[PDB]
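*Asks:* Shown below is the structure under consideration.
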Amino acid sequence: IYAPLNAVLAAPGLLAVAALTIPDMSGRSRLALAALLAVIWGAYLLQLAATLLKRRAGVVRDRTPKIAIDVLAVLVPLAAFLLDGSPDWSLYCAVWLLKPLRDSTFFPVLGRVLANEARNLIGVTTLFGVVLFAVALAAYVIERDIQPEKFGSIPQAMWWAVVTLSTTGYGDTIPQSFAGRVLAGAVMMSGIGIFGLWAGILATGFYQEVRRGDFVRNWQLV
Amino acid sequence: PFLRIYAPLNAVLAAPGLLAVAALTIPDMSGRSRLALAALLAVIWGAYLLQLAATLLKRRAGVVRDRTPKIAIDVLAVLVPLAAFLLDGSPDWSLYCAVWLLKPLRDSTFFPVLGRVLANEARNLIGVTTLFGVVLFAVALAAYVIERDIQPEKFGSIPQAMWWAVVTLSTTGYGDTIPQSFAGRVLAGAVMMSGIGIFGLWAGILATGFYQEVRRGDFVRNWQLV
Amino acid sequence: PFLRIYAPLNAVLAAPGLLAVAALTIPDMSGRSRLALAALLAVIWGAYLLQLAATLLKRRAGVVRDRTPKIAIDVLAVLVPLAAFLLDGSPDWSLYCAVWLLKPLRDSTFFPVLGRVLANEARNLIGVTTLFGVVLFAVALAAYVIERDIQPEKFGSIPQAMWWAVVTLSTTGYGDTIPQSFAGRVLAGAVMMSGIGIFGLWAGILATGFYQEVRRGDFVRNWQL
Amino acid sequence: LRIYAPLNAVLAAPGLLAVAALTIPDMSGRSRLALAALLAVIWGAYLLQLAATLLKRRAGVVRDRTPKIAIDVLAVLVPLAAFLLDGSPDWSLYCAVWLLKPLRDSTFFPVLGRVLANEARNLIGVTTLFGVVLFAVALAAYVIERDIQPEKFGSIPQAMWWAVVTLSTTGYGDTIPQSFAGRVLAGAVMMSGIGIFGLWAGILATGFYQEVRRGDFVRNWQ
Ligand SMILES: CCCCCCCCCCCC[N+](C)(C)[O-]
Ligand SMILES: CCCCCCCCCCCC[N+](C)(C)[O-]
Ligand SMILES: CCCCCCCCCCCC[N+](C)(C)[O-]
Ligand SMILES: CCCCCCCCCCCC[N+](C)(C)[O-]
Ligand SMILES: [K+]
Ligand SMILES: [K+]
Ligand SMILES: [K+]
Ligand SMILES: [K+]
Ligand SMILES: [K+]
């Protein structure tokens, strides 16, 4: 109740956005949730004024990202109220998803962790892509004839690929062949490998963040 | 040899205790078994009562040690199930014996270690959670807009799209809500890749947390080694 | 795979062995194949009989050494499959040849390292395991009370919720049991979220465990060079 | 911008999409031809790429460029062979050799090589552990579930199908143990899965960490 200011306001606000999309809402509740949005919207309008008009920070600073979150929090929901006539106007209040990211740290840290690992992270992604395509290609050739409706194309087998490789596994597409299921099992295993490859990179990324502070204060110790 | 001999004493009693709770929830339990499982609970409740006195009657052991988390579990382990026995009349009373879940926790170590790992990395850990929540909603919002019309039974509301989103993003995928349209399936794929991304984030923070835990012992090792 | 043909000689034989055990369980196998697969088992078992005699008879290798686990695997590999062959009349005898699952573990350099990594983390690893059990049960208890009346056959007891709990918490999730009410599904999401939390803990502990093995790899750096 | 400057990786994207596009049933005659023409242009592009990497030798005195040559050679020859040999519509599937093209002119992969090489003994050991456990669990589930479910657990290879599905934590739902004894096993298999995930993650984390130790030795020299 001391630090989470804007993030707390976003909580019922974004829940209210979700509440309006529920079918069979009574006129009372339909308006009550809309009124809830208005109050939360009106709360951010004070917040926008509190940042713009009050100008006691220092001499040299950068506030471009922070103001942008406050600006979009009041303009987009207002533009929806004015321009959009359909009930789908309240979906535009989703811009309040930027609000919890505003006053939270870690995101400047994640920025430089992802920056120091961008070279390696993009590499894992394209590896995932290459593996996905190949894994789908094999599953297509093996299965296309038995299941023309499920494995009839590379895209169709690609659906099975991302589902199986990421180890999500819905169950709507399953290889029926022995040769297919042996491939399937190998996709699942190599999935576990990719899981750990993301974890390996990021753990080395977060380590080198602390290592930067340890060699930063270590060189400062002299 | 050492980890399975030091901790399993006070914590051991919770195992048959918590299984006895789970046993009394099964329908068609014969009176013989019904009473025997209740009798088992009472014995373990009795066993924990002597454990309560052991921490209360013992006044001297060293100089200064904290026993607030240790005694609190010992108190709750005998207070709750007895209060439920007398105040609640329905057979649901023994569900309060689930308080013994705290018994194996602060009986061994690791958890005090886990505490300071979770404390020194709380900034990042809470940040990942809020990233999960934000990505969860945005993804669900998209899934709703894409597939509310085609297949109205699912994805017909943000809540329903959020139900799919958690199932998909956590890479759980029950398979009760699966997008039909190509546009929604590409999104679904993007959710599953970013799912592994979050898995790597949790594993990334905690790997750095437990690493600092050991290197914090070096600050105690550099001061006085031999 | 080019240099690992004549390197794990004792482990390579286990591959066709274990796959034969799997083949003899497939229903409606032809009489010839049934006999041929059983013949393959006896040749591999025969091969281990030479392997046992090679390690038992020959003993001239150094002065100070310890090979208790290595002999333990080889002794079982010839005694157990033979005992079943003689004593078991049912076709299930060939299942006992799964003893050769220990054979790949015999010549691996990895498992000596994994053993001491698990030994260095035993305190933490059992801690994460009990944390899984506690969270499992607590979540099951919650899922039980919520879904009792709505879903009688699928959430009617704690064990039924426990089944859902491991299915959900480990993030397996077949789809056989799912909370139906809003209340239960909010919990469900939190169980899945804590799944990712537990996953990261196991990875965190073990990553620290293998990091400390590099710390242990300062024996040749501080003493030799 | 910088990595997306060489067309090697960029041209592969619409190339591989074109391979996937032709597998789709009920396509328009226009697109069917158009997508093939796109593959021919991309093929000709890689031919020009092949010529540059074969004729230029002025850069440096003595080094190695074997993998890049191998990828450029395979990117033109494999499709060319399919152009000449394959008469069926399956000819365009051989353009999936351009899966080596994103890997070609990109870093991380020289790192991923030595990271796998540094933990080579460890990584295979996890895989063989996975196999042993996979079998042991499948053998167990077979004996417990074979009578009640002959269609699902009637043989070891059938239980092995479940074992990968379950242990890799994919878990479709086409095979689920019924008996209490079988279900307690199932839960225990799911648990041990989380540990194997962590093992892969642990090994690879230690692999990438040791590469950073070498980066400290590389910063010590230069
Ligand atoms: C590399 C290990 C993963 C492969 C294991 C998968 C088992 C293959 C499934 C065989 C089942 C036989 N069939 C046709 C009845 O399904
Ligand atoms: C950016 C991640 C890529 C995910 C790839 C997923 C491809 C899904 C396409 C499946 C086609 C769907 N359907 C029903 C038309 O066949
Ligand atoms: C190691 C944790 C695994 C524990 C999960 C086992 C769940 C118990 C199975 C309950 C289902 C029994 N039955 C037949 C009543 O449904
Ligand atoms: C970790 C928090 C995320 C949990 C999200 C769970 C969404 C539950 C809403 C599903 C809709 C329920 N119902 C019955 C109305 O369909
Ligand atoms: K999973
Ligand atoms: K699943
Ligand atoms: K399913
Ligand atoms: K499923
Ligand atoms: K899954």
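Using the numbering of Swiss-Prot, the residues shown for chain C are 5-229, in order.
We read in the header that X-ray crystallography, 3.1 Å was used to get this structure.
Including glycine, each Cβ sits where the backbone N, Cα and C put it.
So Swiss-Prot lists these for the protein:
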- C:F203 to A: Increased channel conductance (MUTAGEN)
- C:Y215 to A: Increased channel conductance (MUTAGEN)
- C:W227 to A: Loss of channel activity (MUTAGEN)
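Would you situate these features in the structure and describe their surroundings?
*Replies:* In the three-state DSSP scheme, C:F203 (mutagenesis position) falls into the helix class.
Classification of C:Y215 (mutagenesis position) by DSSP places it within a helix. Within the same chain, no residue at least 6 positions away from C:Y215 (mutagenesis position) has a Cβ under 8 Å from its Cβ.
When secondary structure is read from DSSP and collapsed to three states, C:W227 (mutagenesis position) falls in the coil class. Shown in sequence order, the list is empty: the chain has no residue 6+ apart in sequence with a C-beta less than 8 angstroms from the C-beta of C:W227 (mutagenesis position).
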*Asks:* Under 8 Å Cβ-Cβ to chain B, which of the mutagenesis positions C:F203, C:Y215, C:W227?
*Replies:* C:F203, C:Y215
*Asks:* Name the mutagenesis positions, out of C:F203, C:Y215, C:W227, that lie close to chain D, meaning a Cβ-Cβ distance under 8 Å, keeping sequence order and answering 'none' if none do.
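*Replies:* Of C:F203, C:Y215, C:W227, the entries that lie near chain D are C:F203, C:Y215.
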*Asks:* State the count of C-beta atoms found within 10 angstroms of the C-beta of C:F203 (mutagenesis position), not counting that atom itself.
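*Replies:* A 10 Å sphere around the Cβ of C:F203 (mutagenesis position) contains 29 other Cβ atoms.
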